[PDB]
Amino acid sequence: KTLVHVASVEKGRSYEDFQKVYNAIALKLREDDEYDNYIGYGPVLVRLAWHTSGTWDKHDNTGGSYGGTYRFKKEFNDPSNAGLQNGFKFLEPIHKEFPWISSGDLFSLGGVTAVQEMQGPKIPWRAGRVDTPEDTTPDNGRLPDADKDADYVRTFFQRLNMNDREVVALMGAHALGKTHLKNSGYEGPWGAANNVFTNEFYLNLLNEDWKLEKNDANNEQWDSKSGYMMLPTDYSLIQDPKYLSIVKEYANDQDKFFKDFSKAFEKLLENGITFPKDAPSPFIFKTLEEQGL
Amino acid sequence: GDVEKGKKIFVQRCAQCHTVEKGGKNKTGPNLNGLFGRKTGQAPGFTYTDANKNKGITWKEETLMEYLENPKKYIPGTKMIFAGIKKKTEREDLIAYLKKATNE
Ligand code: HEC
Ligand code: HEM
């Protein structure tokens, strides 16, 4: 009886509609620059996009981006999602402006927009996620644990159909934002340039002196005298041989990182969705800069 | 500008790469002590890109107001990874902080 989610584009809407949504997100992003000690909303939007998609279980097609289930308390209150309320609040006036867009399309698009506006690669995006009822909300506990090793990481990501390159690439989003002790019981940034999408995560992982320390919540994290940190799952990418080869590649070649990220993150945001052969081809949105806005 | 406000902006947006005090470390970015009235590319002991080194402008309210809005557009090829402060008032507050803190 396999669960299928057929993409169904918002009626009569096409590239130009979605570009305005993008632009409205991007303008708010630039405007609300104070958030989180001037990091701004970009990182938390990227996190929200990933956590709304990252509930997918490839084996029965439960969870995933399609239903926009994060709007329900059960998922909204997942301990793994603490802090993401801020991204939901950011998007609230955008949803009021475009009541025709689905929640899944909005959450996923917010991530794409944030990555591009922070000068990351272009990320093609497809519309047609359709909201599903409250009883379709996946239970808490599907998102990954930080206090883990490389074997956990690799097997965790297999459930999202991601291979070694996809995993190392996707993790590079940790160039963005920071850990906040009140949210996750980890504290600190992975790098200096918190709101610009670069390969700094890979360069820091290889080049800083990391020391294993207990933080104020008594979790262990890898710390640099520089004031940066790595979660145990991040440091895992250099303890594992096959992971470390890819970290070195990305550290040496940002263009390659960008390409691989773009693919993996689209794939992430599209897992579990069946697109009719009919469907339009992926949309690639212009940045505010490119539009001269 | 508001010195006390500018300082918070600095603490949060600049301090991870820049020091302000005389004799302060060169980190990811150059120490900024003595910045006002001197040319670009003059912090002792820092290795700048050619683009920063030879820009040939003098740092002061006018030139920082423009640079900090979008660093790379004013100095193409800069290695300062910083997208830019878009709000005018915020730049003004930061600049008054800098004018004080880089000259004591
Ligand atoms: C690291 C992630 C940085 C952040 C955040 C900021 N700056 Fe920066 N800055 C950095 C580097 C590596 C350089 C040299 C760039 C080059 O191509 O060589 C700089 C340069 C400046 C300068 C010019 C200094 C000179 O001597 O000509 C100024 C005035 C400057 N940076 C100021 C500045 C301010 C005010 C910041 C917060 C708003 C800021 N920088 C962030 C690295 C980093
Ligand atoms: C093993 C996988 C992962 C683990 C364990 C993990 C863990 C975490 C943790 C603990 C935080 C800090 C949350 C907080 O305190 O506020 C965080 C932040 C973040 N993660 Fe991940 N993460 C993983 C994978 C990813 C992926 C795949 C993406 C995107 C592609 C991503 C993007 C982010 C972003 C952007 C932030 C910063 C948000 C902010 O500053 O508010 N992460 N991650």
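Start at 1 and count along the chain as shown; that gives each residue its number.
A Cβ is built for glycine as well, from the same backbone N, Cα and C atoms used for every other residue.
Sequence annotations record features per position, and here Swiss-Prot assigns active site, proton acceptor to A:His51. Annotation for A:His51 (active site, proton acceptor): spatial neighbours A:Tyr70, A:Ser80, A:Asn81, A:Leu84, A:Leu143, criterion Cβ-Cβ under 8 Å with sequence separation of six or more.
DSSP assigns A:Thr52 (variant position) to a helical segment in the three-state reduction. Cβ environment of A:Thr52 (variant position): A:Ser65, A:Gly68, A:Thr69, A:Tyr70, A:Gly104, A:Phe107, A:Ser108 lie under 8 Å away, each six or more residues apart in the same chain. For A:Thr52 to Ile (Swiss-Prot position 120), Swiss-Prot lists a natural variant annotated as follows: In allele 2.
According to Swiss-Prot, the natural variant A:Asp151 to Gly (Swiss-Prot position 219) carries the following note: In allele 2. In the three-state DSSP assignment, the secondary structure recorded for A:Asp151 (variant position) is helix. In the shown protein chains, 10 other C-beta atoms lie within 10 A of the C-beta of A:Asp151 (variant position).
Per Swiss-Prot, heme b binding site is recorded for A:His174, and the stated evidence type is experimental evidence. Cβ contacts within 10 Å of A:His174 (heme b binding site), excluding its own Cβ and spanning all protein chains shown: 24.
The annotation that Swiss-Prot gives for the mutagenesis experiment A:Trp190 to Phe (Swiss-Prot position 258) reads: Substantially diminished activity. Annotation note: A:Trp190 (mutagenesis position) sits in a coil segment as assigned by DSSP. Note: A:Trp190 (mutagenesis position) has non-local neighbours A:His174, A:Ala175, A:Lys178, A:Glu200, A:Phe201, A:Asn204, A:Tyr228, A:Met229, A:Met230, A:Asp234, i.e. same-chain residues 6+ apart with C-beta under 8 A of its own C-beta.
According to Swiss-Prot, the feature active site, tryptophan radical intermediate maps to A:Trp190.
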